[PDB]
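> First, the structure itself, so that you have it in front of you.
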Amino acid sequence: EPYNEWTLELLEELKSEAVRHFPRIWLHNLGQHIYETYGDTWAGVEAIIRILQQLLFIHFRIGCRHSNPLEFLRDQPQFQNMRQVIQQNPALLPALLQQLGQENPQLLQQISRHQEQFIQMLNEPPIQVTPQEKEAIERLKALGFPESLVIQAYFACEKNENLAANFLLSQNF
Ligand SMILES: [Zn+2]
């Protein structure tokens, strides 16, 4: 049961990278909403770890305004390539991250569960919705954001249409 004490040992590191690439405001809400959803229960802080990672991935595509089943990634061109472009212009991610999941679906599933470890290298030397929730997702799109960028955020903010709003406007830029 590491999620108890351990989660604090790893999390602290997960925030160091996220909190640094994440908007203070959002980080203030995510913990506020996610705190009111589950409450004080440990499940809340537990979902914050997973929601934090999946969020980092987006921070890449959107554009970083700042500055192991994945370790083998180095054996892939997309890494050395996407990393050569992404680091130069994360704006080329949306199109890349797509070609990555279309070619290597096994890795795409990992890179998502290993953002930090996936970023450090990328920053250093080498659905489930319905007609009731949907209307809530696209609601953020009209804000001037891709249709997919919403499906992710919405689910990234715990389906919190109130949170995503800030997550979209606080996603850099
Ligand atoms: Zn950043």
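Heads up, residue numbers simply count up from 1 along the chain you see.
Recorded method is solution NMR.
In case you wondered, yes, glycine gets a Cβ from its N, Cα and C as well.
Quick paste from Swiss-Prot:
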type	residues	note
DOMAIN	131-171	domain 'UBA 2'
MUTAGEN	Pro146 to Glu (Swiss-Prot position 333)	Abolishes interaction with HIV-1 vpr
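Walk me through where these features lie, including what they touch and how far apart they are.
Proximity of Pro146 (mutagenesis position) to non-local residues of its own chain (separation of 6 or more, Cβ distance below 8 Å) is seen for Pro94, given in sequence order.
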> Taking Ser67 and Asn68 as the residues either side of an unmodelled run of 13, what is the Cα-Cα distance to the nearest Å?
27
> For the missing segment of 25 residues, report the Cα-Cα distance in Å between the flanking residues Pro126 and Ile127.
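Here the endpoints' Cα atoms lie 32 Å from each other.
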